[PDB]
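K.L.:
Handing you this structure, nothing more for now.
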Protein chains: 2
Amino acid sequence: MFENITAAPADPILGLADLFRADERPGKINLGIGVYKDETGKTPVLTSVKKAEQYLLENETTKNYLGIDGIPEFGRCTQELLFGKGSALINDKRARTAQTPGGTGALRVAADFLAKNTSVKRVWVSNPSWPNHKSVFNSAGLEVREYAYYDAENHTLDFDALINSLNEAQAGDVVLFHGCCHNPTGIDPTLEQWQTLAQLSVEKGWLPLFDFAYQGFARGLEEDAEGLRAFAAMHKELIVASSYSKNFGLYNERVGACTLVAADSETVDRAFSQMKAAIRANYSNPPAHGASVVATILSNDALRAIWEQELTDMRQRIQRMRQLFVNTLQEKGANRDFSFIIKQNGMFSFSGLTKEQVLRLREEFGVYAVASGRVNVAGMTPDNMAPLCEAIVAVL
Amino acid sequence: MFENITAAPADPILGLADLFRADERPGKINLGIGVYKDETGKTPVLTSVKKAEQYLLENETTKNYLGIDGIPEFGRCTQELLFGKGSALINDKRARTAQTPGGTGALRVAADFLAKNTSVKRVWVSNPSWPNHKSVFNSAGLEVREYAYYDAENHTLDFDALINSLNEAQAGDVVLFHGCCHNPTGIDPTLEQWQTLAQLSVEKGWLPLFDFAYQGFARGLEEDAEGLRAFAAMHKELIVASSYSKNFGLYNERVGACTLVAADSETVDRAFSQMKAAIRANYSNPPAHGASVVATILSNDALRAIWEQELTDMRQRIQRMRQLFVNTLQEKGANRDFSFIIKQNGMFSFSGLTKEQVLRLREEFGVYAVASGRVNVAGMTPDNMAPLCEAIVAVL
């Protein structure tokens with residue numbers, strides 16, 4: 001049965017990680033990571049999360065299965081973060097949330113739900129986007145098309161090109177937007193651009209799908225959701241795949257949500273029943289520990305305040321490294337304008353380095369980024385900044 | 001997009017649970033549950049699990065993502081439980097295990113893997129089987145066919161009918177077997193029947209898929225794996241979807257495994273790379289907490305000994321209720337032979353009650369089972385046994 005199977009394409013990212021491990025050079029620096037690291041180069045468990053886990057250890061009296069859609073408190077806290085307290089979507093009971101195994105799990109549940117219950121055939125994603133978006137949608141039998149996004153000259157959002165690209169999208173296609181902290185570019189629409197996009201998507205009949213894995217990392221929790229909320233104000237229907245992996249540092253516990261929105265309570269409940277059927281046929285019901293930690297924190301004033309401050313500290317450290325990177329590049333004689341780095345949001349930015357500059361940085365200097373030139377600024381520290389920038393200057 | 005969607009069929013099981021909650025009668029008894037309960041009617045967190053969770057709380061310093069296939073120690077412990085220490089499959093590196101979100105998650109990963117990488121079109125499952133098997137395989141675009149299994153007269157395995165039914169299976173079809181504690185019947189092949197089935201399946205070219213969610217609940221850890229091991233001795237290839245939900249009481253933490261076996265190390269590694277691609281496109285990587293608890297227990301002599309004893313205590317309480325059920329039915333004047341209950345394995349048995357007897361038990365007596373007449377003997381206690389049996393006698 002298995003003798004003819006072709007090996008999966010080797011994953012460029014994990015191949016890089018292996019090379020990094022083996023590399024025996026002392027001054028080595030990994031900017032290819034896809035998670036937060038702190039100033040000591042660690043990805044710690046948050047304090048608020050440890051306090052919540054101690055409380056669960058003391059108070060849980062069963063591990064009996066959750067419902068298919070997971071912990072109710074978790075779903076309510078999620079909708080409030082997405083749409084805001086007092087949102088009409090919430091008051092009008094127009095949204096239903098399934099807790100899922102990560103944002104990736106939420107994207108797959110959305111994809112299976114759409115493939116099996118609607119006429120959707122195609123999802124539009126930005127060029128560039130996260131490479132796993134394609135695998136997930138394709139696995140559900142959906143085609144993925146790309147729309148233009150990045151102006152490589154001013155290192156900004158090429159808005160006219162985006163709009164002109166999406167002209168090719170037909171009514172009933174899905175269009176995927178990153179809620180904030182676009183991955184890999186760190187370039188997000190302004191609120192006015194989000195509003196223009198919300199109106200255009202309504203007029204063209206696009207189903208918006210928001211991928212919202214970095215809420216809190218661009219400007220703050222409420223601000224980072226303004227784009228989504230501009231869409232929700234204008235559309236009867238949308239889907240949000242959100243993640244708590246990064247903003248709670250809960251990556252391996254698989255804590256995300258798929259939120260379905262429809263015109264009214266009757267319609268969303270009927271459609272959500274098929275989303276629950278899609279989950280039942282996949283992993284049945286979601287993992288409790290990470291989501292229970294989130295609900296425990298979000299629903300307790302003291303814990304939520306500690307966590308909100310931890311998230312602010314990560315966001316601020318990221319901004320500090322963006323600034324220190326640009327200053328140090330200037331000081332080490334780069335000459336080029338890297339000021340676009342200060343404006344970009346979240347952990348990631350296209351450095352503007354070519355795939356060959358990236359390869360050279362790795363081979364000659366032991367500095368690792370991914371071939372697209374994406375760097376994770378949270379991999380930078382005050383200690384490794386000078387060597388990192390010296391190397392980058394050497395390959396420019 | 002969502003206005004025309006048809007509601008999913010209401011799930012008969014969850015509808016029963018709701019009715020049970022609402023029911024305000026005092027003497028009510030739920031035998032429709034699908035999880036273990038102890039003598040107080042609770043589904044507690046195991047002591048070994050609490051001790052392991054305290055150790056994780058004290059020692060974990062990151063929640064950084066696991067690999068796609070999860071914790072390596074977990075995979076090794078899993079293969080040893082499945083195949084036995086010293087197994088040639090392990091020595092010859094013929095098996096690869098992905099930690100998955102439950103046994104259900106492992107079945108879906110197996111199904112996606114087979115749909116996308118082999119010619120498999122069809123999976124054979126027993127009549128009766130677990131209803132979610134069909135949803136999972138169908139979601140991956142595989143047909144499900146049923147083979148005969150239950151002799152309703154002697155309440156045993158109808159072996160001739162099973163063999164004759166499977167004659168219709170073609171070479172390259174998958175045949176699913178429950179490793180022990182068949183759900184819903186509690187009827188398992190004897191070792192000699194397992195051996196006959198292993199030989200027949202090799203001769204006919206069937207790919208065996210074992211669903212092994214109750215290891216330890218029929219006779220013990222090693223004994224309950226003898227059927228699987230008889231197959232593994234005879235086949236170059238098989239798949240096992242196993243679960244720790246019940247034997248560790250870790251239901252909601254989603255802890256299972258998909259184990260792929262091929263003729264040799266090169267072939268299994270090549271095929272496993274596509275199983276990992278199937279996982280990456282689904283939920284990316286598995287939830288750490290439940291699996292880390294399992295690996296922590298299985299790899300520590302003191303914890304493993306406590307857990308093994310807890311599992312033995314559950315298995316023994318289940319046997320005690322099977323015996324007490326038969327005795328009490330006799331004492332309350334049932335008259336019919338219910339001795340088949342003593343021989344059946346695990347939490348579940350077909351009571352032999354009809355769908356209308358089940359409905360009557362619920363409406364008139366507040367005793368809940370599922371329409372097939374399946375009862376969970378772990379829902380029985382010394383305290384509720386007399387009333388339960390009085391009611392059953394009343395509807396015979």
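Indices start at 1 and increase along the chain as displayed.
Header lists the method as X-ray crystallography, 1.8 Å.
Even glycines carry a Cβ here, placed using N, Cα and C.
Swiss-Prot lists A:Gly34, A:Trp130, A:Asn183, A:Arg374 with the feature L-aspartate binding site, giving a large-scale study or a structure entry as the kind of evidence. Under its mutagenesis entries, Swiss-Prot includes A:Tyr65 to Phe or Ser with the note: Slight changes in activity. Under its mutagenesis entries, Swiss-Prot includes A:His133 to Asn with the note: Decreases to 60% in maximum rate of the overall reactions in both directions. The annotation that Swiss-Prot gives for the mutagenesis experiment A:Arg280 to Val reads: Reduces first-order rate constant over 25000-fold. One entry in Swiss-Prot concerns the mutagenesis experiment A:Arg374 to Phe or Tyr. Its note says: Second-order rate constants are reduced by >5 orders of magnitude. For the mutagenesis result A:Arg374 to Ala, the note given in Swiss-Prot is Reduces first-order rate constant about 10000-fold.
Buried or exposed, and what's around them? Tell me for each listed feature.
P.N.:
Listed in sequence order, the residues of the same chain lying 6 or more apart from A:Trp130 (L-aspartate binding site) and placing their CB within less than 8 Å of its CB are A:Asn183, A:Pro184, A:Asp211.
Counting only residues at least six positions away in the same chain, the Cβ atoms of A:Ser284, A:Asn285 sit under 8 Å from the Cβ of A:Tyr65 (mutagenesis position).
The DSSP secondary structure for A:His133 (mutagenesis position) is helix. Taking all protein chains in view, 22 other C-beta atoms sit within 10 angstroms of the C-beta of A:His133 (mutagenesis position).
Spatially close to A:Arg280 (mutagenesis position) yet at least six residues away along the chain are A:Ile68, judged by Cβ distances under 8 angstroms. The DSSP secondary structure for A:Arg280 (mutagenesis position) is helix.
Annotation note: A:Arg374 (mutagenesis position) sits in a strand segment as assigned by DSSP.
Contacts of A:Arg374 (mutagenesis position) defined by a Cβ separation under 8 A and a same-chain sequence distance of 6+ are given as A:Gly32, A:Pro184, A:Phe348, A:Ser349, A:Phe350, A:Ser351, in order along the sequence.
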K.L.:
Filter the recorded positions A:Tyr65, A:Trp130, A:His133, A:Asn183, A:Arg280: retain a residue only if its CB is under 8 A from a CB of chain B. Output in sequence order; output 'none' if empty.
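P.N.:
Answer, by Cβ distance to chain B: A:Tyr65, A:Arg280.
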K.L.:
In angstrom units, rounded to an integer, how far apart are the Cα atoms of A:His133 (mutagenesis position) and A:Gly34 (L-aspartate binding site)?
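P.N.:
About 15 Å separates the two Cα atoms.
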K.L.:
Counting only residues 6+ away in sequence within the same chain, which have a CB under 8 Å from the CB of A:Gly34 (L-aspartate binding site)?
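P.N.:
Those within reach of A:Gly34 (L-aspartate binding site), by Cβ under 8 Å and sequence separation of 6 or more, are A:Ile13, A:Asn376.
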K.L.:
So how many other Cβ atoms are close to A:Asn183 (L-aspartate binding site), meaning within 10 Å of its Cβ?
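P.N.:
That number is 19.
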